[PDB]
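Trainee: A single structure is presented below for examination.
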Protein chains: 2
Amino acid sequence: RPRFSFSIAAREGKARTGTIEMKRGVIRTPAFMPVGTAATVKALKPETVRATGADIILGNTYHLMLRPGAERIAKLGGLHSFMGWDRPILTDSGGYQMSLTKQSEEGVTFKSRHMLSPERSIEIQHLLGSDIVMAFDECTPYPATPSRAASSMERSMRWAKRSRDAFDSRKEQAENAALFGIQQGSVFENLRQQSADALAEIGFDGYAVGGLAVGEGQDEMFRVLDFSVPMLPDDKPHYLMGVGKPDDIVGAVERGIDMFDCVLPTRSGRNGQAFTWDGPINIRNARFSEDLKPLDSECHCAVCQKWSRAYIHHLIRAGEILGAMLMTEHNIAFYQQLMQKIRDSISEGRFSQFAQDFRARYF
Amino acid sequence: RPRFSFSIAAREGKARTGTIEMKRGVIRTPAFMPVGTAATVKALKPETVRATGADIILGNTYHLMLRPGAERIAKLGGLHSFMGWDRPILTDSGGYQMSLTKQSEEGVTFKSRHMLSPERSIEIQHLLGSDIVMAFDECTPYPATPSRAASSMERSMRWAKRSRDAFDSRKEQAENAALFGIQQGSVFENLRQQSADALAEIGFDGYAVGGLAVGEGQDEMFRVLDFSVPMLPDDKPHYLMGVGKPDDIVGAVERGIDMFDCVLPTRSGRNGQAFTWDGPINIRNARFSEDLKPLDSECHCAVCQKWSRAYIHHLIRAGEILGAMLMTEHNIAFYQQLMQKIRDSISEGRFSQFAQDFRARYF
Ligand SMILES: Nc1nc2cc3nc(N)[nH]c3cc2c(=O)[nH]1
Ligand SMILES: Nc1nc2cc3nc(N)[nH]c3cc2c(=O)[nH]1
Ligand SMILES: [Zn+2]
Ligand SMILES: [Zn+2]
């Protein structure tokens, strides 16, 4: 394979399906990336993550720089060999993870003390051996005034240029990894346009829509996507950071998004929430204590082939680790089945019907 | 297969190796039973427990009667289908699990309020669909005076008779399951003899040595085994309840024990302790933070094939579920490799050399 090649095999409206080819493997798009923040997708072996259909997972510069350390992981052979995942890994840059500081034009120092900057973020992502490196940005808080959103976006665009130059100055990274830029501008069309233009002038391998999934709510998120995604280069992947619930994913693909991540299937699975095609259920509810059906009636995952709602109910109520394992495997497999149904429906020219059907039943 | 058949294929001294055949499968002896107290071997799918080599797992009447309930499990199709383990299951009777009350000759009531008795224990084990049912006994506290140990043992022997009659009165249970008696008598030879005699007069499919692994320490435990195991019928399995550390298992097999259980590999694995042929290690120790070796240098388990000490160190320090999963799978696989080396060495007439070699290196 090449360092990076995105090809679009079929289209319907603004939706696209295709493939990203990288040295460590092929990513089918639209893609959902399970989140592996501490060098693990919580409660799953990497072979189980792959068996659900994932082609790529997400890691985080911020978390891994703190524990176990980026230089440590490099000394141990990089993130892929450390955790036993040999396929592509995308790493976020630390520009969100303000969520968990002294800010300046140079970067951010935060509470031991640590520092991140465009140069240091890109370096950490190199030490980890990331395949898709995210530019170092500022996720603008929501809501933001137009002035604050503009200042923040402008700084992020200067940081995007510094990110590009830091990545390109490291020959091994430039030859083997890809770099994505992150659009900012909050909910304001003109600032989203200025940001898209800045990013396309610099030039990246892919373009993320940043600054969403920060409390704005679906209607607003969709309105911003309606004008923001068309601003990005059409021939590169479009990544919506941190999204989301199954309905959010379907509507975002209808608006031109190719890549997704979120902790909802893993985190809410450990808390008892199971996704089904008839909507989410909370397995802790006493109504499931003698329910012999699988979590979902159609799901092909190994959990639904083997165990009942009643058993998983018991495990979660008892605080047993196997309950977290089973709930997480099912929810990640559900998300991957959703992405496969989206890909196949776009490929067959029937995605808009799929999206309507999905919603009618899920709600 | 038959309901129950124990065959001894080879002997060395007091040690034996062979097989127990039951309707749900064959158990290779000497056997280690992973503990699955809440209807799960903690942090392992049943297929992973089987892949480590286990032939049988242990469940507990006390815990399962409280959560999810014995009648509930029966309504759901029994413990095997509930948890997805289709091989034999031994259940303890609740006579230990005083550890976690109003006692009388009729049984014990304990804190909601619950009751156990010989009749109710055997009934619960039937509702669960246990393959090896334990008689309802009193595990005598340690230390005990000879008078208190005698009173307690005598009550247990009356309860053993009631257990036998309750099991035999239930045709489906009598035809499909096995019943083991439990010897008591604390550390006193004459009371152990009286108990063995009582149990052999009643007649059981197997005989447990109860009342040990309750704080007495290895030397004392071994002294009691030295005289107690020969008192039991030679042609039936001998089960030492709750034992134990790898060295305890080796010395108990040298004294005629065929079956073992304990929470040490699962519980101490979640707490960071890994078994190796050079003795246990605590993976949380900072000396492992950049150690690329597997947990154990010779272990054939999937954990040792794929992940380093450094990674597992990270996971346990971070409180990640995958650390508990990996540590537990390795420790259970280590225990099963120990039992396989014991079986093969007895079969080859070189168990005493194995035991000496094991100890020289483990210590
Ligand atoms: N670097 C970066 N990461 C992000 C991660 C996110 N997760 C959610 N929910 N929203 C996010 C936005 C950003 C963002 O704007 N920048
Ligand atoms: N029913 C029964 N169960 C037991 C379980 C045990 N676990 C350890 N550590 N010792 C034990 C003794 C008994 C015992 O004497 N009776
Ligand atoms: Zn499923
Ligand atoms: Zn191992």
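Here Swiss-Prot sets the residue numbers for chain A, with the shown residues being 11-107, 109-111, 115-125, 131-382 in order.
We read in the header that X-ray crystallography, 1.3 Å was used to get this structure.
From the backbone N, Cα and C atoms, a Cβ is placed for every residue, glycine too.
The substrate binding site annotation in Swiss-Prot covers A:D102, A:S103, A:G104, A:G105, A:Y106, A:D156, A:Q203, A:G230. The active site, proton acceptor annotation in Swiss-Prot covers A:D102, and the record cites sequence analysis as its basis. Among the sequence features in Swiss-Prot, the mutagenesis site A:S103 to A is noted as follows: Strongly reduces activity. For the mutagenesis result A:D156 to A, the note given in Swiss-Prot is Abolishes catalytic activity. Quoted from Swiss-Prot, the note attached to the mutagenesis of A:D280 to N states: Abolishes catalytic activity. Sequence annotations record features per position, and here Swiss-Prot assigns active site, nucleophile to A:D280 based on sequence analysis. Residues annotated as Zn(2+) binding site in Swiss-Prot, with experimental evidence given as evidence: A:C318, A:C320, A:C323, A:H349.
Can you tell me where each of these features sits in the structure?
Mentor: Taking a C-beta cut-off of under 8 Å and a sequence gap of six or more, A:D102 (substrate binding site) has these contacts in its own chain: A:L68, A:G69, A:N70, A:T71, A:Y72, A:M153, A:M260.
Under DSSP, A:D102 (substrate binding site) is assigned to a strand (E or B) in the three-state scheme.
When Cβ atoms from all protein chains are considered, those within 10 Å of A:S103 (mutagenesis position) total 26, not counting its own.
Within the same chain, the residues at least 6 positions away from A:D156 (mutagenesis position) whose Cβ sits under 8 Å from its Cβ are A:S103, A:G105, A:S175, A:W178, A:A179, A:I201, A:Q203, A:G229, listed in sequence order.
Annotation note: A:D280 (mutagenesis position) sits in a strand segment as assigned by DSSP. All protein chains shown were included, and the count of other CB atoms within 10 Å of the CB of A:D280 (mutagenesis position) stands at 23.
Taking a C-beta cut-off of under 8 angstroms and a sequence separation of 6 or more, A:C318 (Zn(2+) binding site) has the following same-chain neighbours: A:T295, A:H349, A:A352, A:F353, A:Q356.
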Trainee: How long is the Cα to Cα distance in Å for the two residues, A:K125 and A:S131, that sit at each end of the 5 unmodelled positions?
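Mentor: Cα to Cα, the distance spanning the unmodelled stretch is 6 Å.
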Trainee: Counting every protein chain present, what is the number of Cβ atoms, excluding its own, within 10 Å of the Cβ of A:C323 (Zn(2+) binding site)?
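Mentor: Within a 10 Å radius of the Cβ of A:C323 (Zn(2+) binding site) lie 23 other Cβ atoms.
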Trainee: Could you state the CA-to-CA distance between A:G230 (substrate binding site) and A:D280 (mutagenesis position) to the nearest Å?
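Mentor: Checking the Cα atoms of A:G230 (substrate binding site) and A:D280 (mutagenesis position) gives a distance of 14 Å.
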Trainee: Relative to the Cβ position of A:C320 (Zn(2+) binding site), how many further Cβ atoms are located within 10 Å?
Mentor: 22
Trainee: Across the 3 unmodelled residues, what Cα distance in Å links A:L111 and A:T115?
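Mentor: Distance between the Cα of A:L111 and the Cα of A:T115: 10 Å.
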Trainee: A:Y106, A:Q203, A:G230, A:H349: which of these binding-site residues has the sparsest Cβ neighbourhood within 10 Å?
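Mentor: Checked A:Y106, A:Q203, A:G230, A:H349; of these binding-site residues, fewest Cβ neighbours within 10 Å: A:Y106.
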Trainee: Looking only at A:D102, A:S103, A:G104, A:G105, A:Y106, A:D156, A:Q203, A:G230, the residues listed as binding substrate, what is the longest Cα to Cα distance in Å?
Mentor: 15
